[PDB]
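**Student:** Dropping a structure here in structure tokens format, bear with me for questions.
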Amino acid sequence: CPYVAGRXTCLXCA
Amino acid sequence: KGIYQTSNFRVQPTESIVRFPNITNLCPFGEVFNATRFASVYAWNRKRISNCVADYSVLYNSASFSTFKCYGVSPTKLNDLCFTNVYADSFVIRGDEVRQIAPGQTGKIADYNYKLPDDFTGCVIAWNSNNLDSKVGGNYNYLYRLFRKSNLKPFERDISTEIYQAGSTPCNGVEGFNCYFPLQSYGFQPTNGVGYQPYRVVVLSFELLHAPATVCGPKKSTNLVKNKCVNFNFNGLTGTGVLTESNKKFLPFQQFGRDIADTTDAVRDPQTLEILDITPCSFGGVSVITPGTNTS
Amino acid sequence: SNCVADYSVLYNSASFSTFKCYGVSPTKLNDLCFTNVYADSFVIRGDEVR
Amino acid sequence: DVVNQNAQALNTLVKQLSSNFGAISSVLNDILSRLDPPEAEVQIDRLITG
Amino acid sequence: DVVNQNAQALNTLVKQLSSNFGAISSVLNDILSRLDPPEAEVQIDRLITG
Amino acid sequence: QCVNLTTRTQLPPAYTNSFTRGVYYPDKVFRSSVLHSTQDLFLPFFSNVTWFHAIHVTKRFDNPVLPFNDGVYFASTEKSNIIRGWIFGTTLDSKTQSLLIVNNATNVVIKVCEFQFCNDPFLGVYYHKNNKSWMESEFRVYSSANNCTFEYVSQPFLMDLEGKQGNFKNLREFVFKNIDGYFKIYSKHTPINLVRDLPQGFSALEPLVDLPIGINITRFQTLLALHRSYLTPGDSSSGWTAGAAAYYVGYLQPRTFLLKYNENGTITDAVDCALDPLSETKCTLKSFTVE
Amino acid sequence: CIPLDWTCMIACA
Ligand SMILES: *[C@@H]1O[C@H](CO)[C@@H](O[C@@H]2O[C@H](CO)[C@@H](O)[C@H](O)[C@H]2NC(C)=O)[C@H](O)[C@H]1NC(C)=O
Ligand SMILES: *[C@@H]1O[C@H](CO)[C@@H](O[C@@H]2O[C@H](CO)[C@@H](O)[C@H](O)[C@H]2NC(C)=O)[C@H](O)[C@H]1NC(C)=O
Ligand SMILES: *[C@@H]1O[C@H](CO)[C@@H](O[C@@H]2O[C@H](CO)[C@@H](O)[C@H](O)[C@H]2NC(C)=O)[C@H](O)[C@H]1NC(C)=O
Ligand SMILES: *[C@@H]1O[C@H](CO)[C@@H](O[C@@H]2O[C@H](CO)[C@@H](O)[C@H](O)[C@H]2NC(C)=O)[C@H](O)[C@H]1NC(C)=O
Ligand SMILES: CCCCCCCCCCCCCCCCCC(=O)O
Ligand SMILES: CCCCCCCCCCCCCCCCCC(=O)O
Ligand SMILES: *CC(=O)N1CN(C(=O)C*)CN(C(=O)C*)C1
Ligand SMILES: *[C@@H]1O[C@H](CO)[C@@H](O)[C@H](O)[C@H]1NC(C)=O
Ligand SMILES: *[C@@H]1O[C@H](CO)[C@@H](O)[C@H](O)[C@H]1NC(C)=O
Ligand SMILES: *[C@@H]1O[C@H](CO)[C@@H](O)[C@H](O)[C@H]1NC(C)=O
Ligand SMILES: *[C@@H]1O[C@H](CO)[C@@H](O)[C@H](O)[C@H]1NC(C)=O
Ligand SMILES: *[C@@H]1O[C@H](CO)[C@@H](O)[C@H](O)[C@H]1NC(C)=O
Ligand SMILES: *Cc1nc(C*)nc(C*)n1
């Protein structure tokens, strides 16, 4: 993942 | 018995003439529809198409499209036309958002990423690209804009990455509570259902029959005959008339001339750049004089 | 009834495959007010959505 | 005035051929060069009525 | 009768603005507040012709 | 590197009248011997346009950030090629994309990037006394340019950089529009001979280019070139002089114009149909003369 | 290249 969950372009990652 | 007005004197055309510009190369169908990389929808790529033959039947061997919708033009007329100011817009979206690539649509793509004008002329092409843009574990390289303060204008591109303020407190350029990065990644996996599978979209836009054109359909040009009633085809503009040499001097950006009735009465020939007047063949009143048909 | 129809909150989670409006253009929905709003909900198979 | 009125009426008839009448163009050849016979029939029927 | 006929003609002209002429409404503002400019053009063209 | 210029003498803003200027060809269709009525974004007749100066006697170097509104009529009267181009954007910094059009004395460079523009952007010509040559020396309009999508460099040309004096010799007129992601430019160059003001007359602007830039434009700024020599001592912020030039900015609005096409297809006259009831009568009669 | 004016070179790729 390019970011951790909740941050960057992975905001919607549960 | 009496005199009766009839139809005006008609002259039928004797032959059909096609005049297209000298164009040899094929349009970059491999560069547009078979590119290795596609842009994200927030940073959608626009490519100019010029000086080429739009013979789209070469796509029948390789390409299969789930969406092909044209707007200012019938699909069966594309081979007979020449196209002015051609651009190809390319991006990747999920399958559920292909319906948003149309004039007058709402949704997050049509509001924040890519917006078509109301009077859009061109064609929208989309096809499933799961086998190219999905990978095991997810492909997250394709982004979309989730947050924006207002809707985009038609054909506007927004590539800014300022932190969106979704609440009352200011963000001061950092992420946090109610302060989000405006671009979010698609998650493309091969096991996704259709609707969350990636779709490559190509939007073609052009103008028709108002200006000089350099992208044309695969029609062969005939010779130019003058002083005869012919059916003509000048850069897609069809009609019937008599073509004579003109004393009009066109400006270099002008292709057609029009009269007070807004009919095309002058045209520049695309191969030999001479101006030709267009005159209708049929002319002149006709009357018939008879006695009674019971008499003779 | 008695609520703000700010449908942009569905952009985070919804992802509709069909959205067709009939008496109104979809770009006009943000500027309007709606009189007797009812929501009908059910489940059908995919071939019957048409 | 009689001569001028008749000339003005005929020239007004000539000038009114540029009216779109709600069609996409006032030019029959421009309509027929871009559209198949169904949508061409729609636009041409508008021009015919006008 | 001359005064009555001219007044009746002007009042008939005023009253004929409520005709739909085949459009969805006879009100330009009601058409424009619900539809985007492409279908609004169709309805407004019908009202213009009528 | 950005340089904030000093030693500018403060003046109140000046205004003048754009008499019948700013008419451009509305389409690419040849018409001749016809009066044609069209509705487009036109500069209205006898409009109040703003007057800007570059002069050193007082000392003026006018490059303010101006609004764009719905379109801009730009006219410049020059003799020494001082107006070099323009800046178009919204915030004019690295947060948003901006359009650069500039003559750097050899090419015309058109770039659409996220420029971090200088507060006082200018170009520079330096004069040598030893071999009497004017050379392009400075380019100080932006400090960075990243993440960018449209690039265009023109064919090379030769342009005179000498800071001549006398009357203004060239009038260069422009109409800028930003519609549906396209930057449309219309232009016309006429030779002139006058002292101070915008000339009165008619010249129809021809289409130049349609740039598919797809950006939001609300503000714009004019790029000018200054002169440096031994007659201008000091540092980079004070040791400069301005060649004599002026430019004029008007704004377009939706207007119905009655355009006159002559026998050769040239637009030679126009009627602004919303100017007054006489012009409205001309528009409804489709005639330039009223009985 | 000596242009008629530098402004005509804007449309000269
Ligand atoms: C589209 O692009 C792919 C990849 O560049 C092309 O696939 C290549 O095809 C040639 C000949 O068929 C093979 O020798 C290569 O090994 C293929 N490359 C890959 C990565 O598979 C494909 O031919 C292109 N299609 C068209 C119509 O141009
Ligand atoms: C184009 O740029 C202008 C100027 O930056 C934008 O106008 C701003 O819009 C925001 C949100 O709508 C307001 O908070 C600002 O006050 C506006 N500023 C000005 C000077 O008007 C405009 O929204 C942009 N257009 C688009 C389509 O994004
Ligand atoms: C030219 O002037 C501008 C504004 O007068 C300067 O910009 C300011 O720079 C300081 C220090 O970097 C900042 O704290 C301000 O916020 C800036 N203001 C604005 C409006 O941007 C600029 O630094 C000056 N340039 C030079 C070379 O001195
Ligand atoms: C004006 O700008 C153009 C475009 O940036 C310059 O042309 C380039 O100059 C660099 C530096 O010499 C070369 O490496 C490039 O190959 C040039 N590109 C082209 C397309 O010519 C030009 O040198 C600039 N002129 C001045 C006087 O600054
Ligand atoms: C490479 C880009 C070429 C652009 C050409 C623009 C002018 C022609 C417009 C229409 C192009 C046809 C697109 C492909 C149609 C595919 C038909 C089908 O398989 O159903
Ligand atoms: C919860 C019930 C809401 C009732 C709203 C009343 C009518 C207002 C407009 C209706 C909007 C429906 C949602 C639209 C979602 C669009 C997103 C998309 O195109 O993907
Ligand atoms: C000097 C030069 O290169 N040209 C070619 N032109 C192009 O448009 C490419 C026309 N031109 C002008 O000066 C406008 C001469
Ligand atoms: C087009 O080709 C013909 C030869 O077939 C040539 O005579 C003509 O000059 C060409 N026109 C151009 C290049 O504009
Ligand atoms: C032009 O505008 C300025 C500023 O609004 C004003 O002071 C001036 O009087 C105006 N000139 C005319 C002739 O209206
Ligand atoms: C002489 O002119 C050339 C180019 O014209 C310039 O590069 C050079 O700097 C000049 N000589 C001096 C001593 O400045
Ligand atoms: C803009 O450029 C910066 C640095 O060049 C980069 O970090 C950033 O990701 C870019 N933004 C884009 C490409 O949207
Ligand atoms: C039109 O052009 C011809 C020759 O090209 C010239 O003799 C005539 O004077 C021109 N007419 C006008 C009104 O400029
Ligand atoms: C690995 C990953 N990355 C992103 C951005 N989002 C998710 C859900 N997962």
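We're sticking with Swiss-Prot numbering for chain B, so the shown stretch reads 310-605, in order.
So this one's electron microscopy, 1.9 Å, going by the header.
Cβ atoms are placed via backbone N, Cα and C, with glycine included.
Pasting the relevant annotations from Swiss-Prot:
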- B:334-527: domain 'BetaCoV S1-CTD' (DOMAIN)
- B:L452 to R: Increased resistance to neutralizing antibodies. Decreases HLA binding to NF9 epitope. Increased binding affinity to human ACE2 (MUTAGEN)
- B:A475 to V: Increased resistance to neutralizing antibodies (MUTAGEN)
- B:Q493 to Y: Reduced host ACE2-binding affinity in vitro (MUTAGEN)
- B:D405 to N: In strain: Omicron/BA.2, Omicron/BA.2.12.1, Omicron/BA.2.75, Omicron/BA.4, Omicron/BA.5, Omicron/BQ.1.1, Omicron/XBB.1.5, Omicron/EG.5.1; complete loss of interaction with host integrins (VARIANT)
- B:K444 to T: In strain: Omicron/BQ.1.1 (VARIANT)
- B:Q493 to R: In strain: Omicron/BA.1, Omicron/BA.2, Omicron/BA.2.12.1 (VARIANT)
**Student:** Neighbour count, 10 Å Cβ-Cβ cut-off, for B:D405 (variant position): what number do you get?
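**Tutor:** The answer is 21 other Cβ atoms.
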**Student:** With B:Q493 (mutagenesis position) as the reference Cα, tell me which of the recorded positions B:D405, B:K444, B:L452, B:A475 is the closest one.
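**Tutor:** Checked the recorded positions B:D405, B:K444, B:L452, B:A475; minimum Cα distance to B:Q493 (mutagenesis position) goes to B:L452.
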**Student:** In the three-state scheme derived from DSSP, which category covers B:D405 (variant position)?
**Tutor:** helix
**Student:** How many whole Å apart are the CA atoms of B:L452 (mutagenesis position) and B:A475 (mutagenesis position)?
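**Tutor:** Pair distance, Cα basis, whole Å: 19 Å.
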**Student:** Quick one: give me the count of other CB atoms within 10 A of the CB of B:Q493 (mutagenesis position).
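**Tutor:** That number is 23.
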**Student:** Cα-Cα, whole number of Å: B:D405 (variant position) versus B:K444 (variant position)?
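**Tutor:** Roughly 19 Å, rounded to the nearest whole number.
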**Student:** If one measures from the C-alpha of B:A475 (mutagenesis position) to the C-alpha of B:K444 (variant position), what distance in angstrom results, rounded to a whole number?
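**Tutor:** So the alpha carbons of B:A475 (mutagenesis position) and B:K444 (variant position) sit roughly 32 Å from each other.
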**Student:** Of B:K444, B:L452, B:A475, which of the recorded positions has the most Cβ neighbours inside 10 Å?
**Tutor:** B:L452
**Student:** Going by DSSP, is B:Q493 (mutagenesis position) part of a helix, a strand, or coil?
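**Tutor:** It is in a strand.
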**Student:** Checking interface proximity: list the recorded positions among B:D405, B:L452, B:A475, B:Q493 whose CB sits under 8 Å from a chain A CB, in sequence order.
**Tutor:** B:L452, B:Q493
**Student:** Return the recorded positions from the list B:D405, B:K444, B:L452, B:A475 for which some CB of chain C is under 8 Å from the residue's own CB; sequence order; 'none' if the set is empty.
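**Tutor:** Near chain C - Cβ to Cβ under 8 Å - we find B:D405.
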**Student:** Using DSSP, would you call B:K444 (variant position) helix, strand or coil?
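**Tutor:** B:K444 (variant position) sits in coil per DSSP, no helix or strand.
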**Student:** Using DSSP, would you call B:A475 (mutagenesis position) helix, strand or coil?
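**Tutor:** Note: B:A475 (mutagenesis position) is coil by DSSP, not helix or strand.
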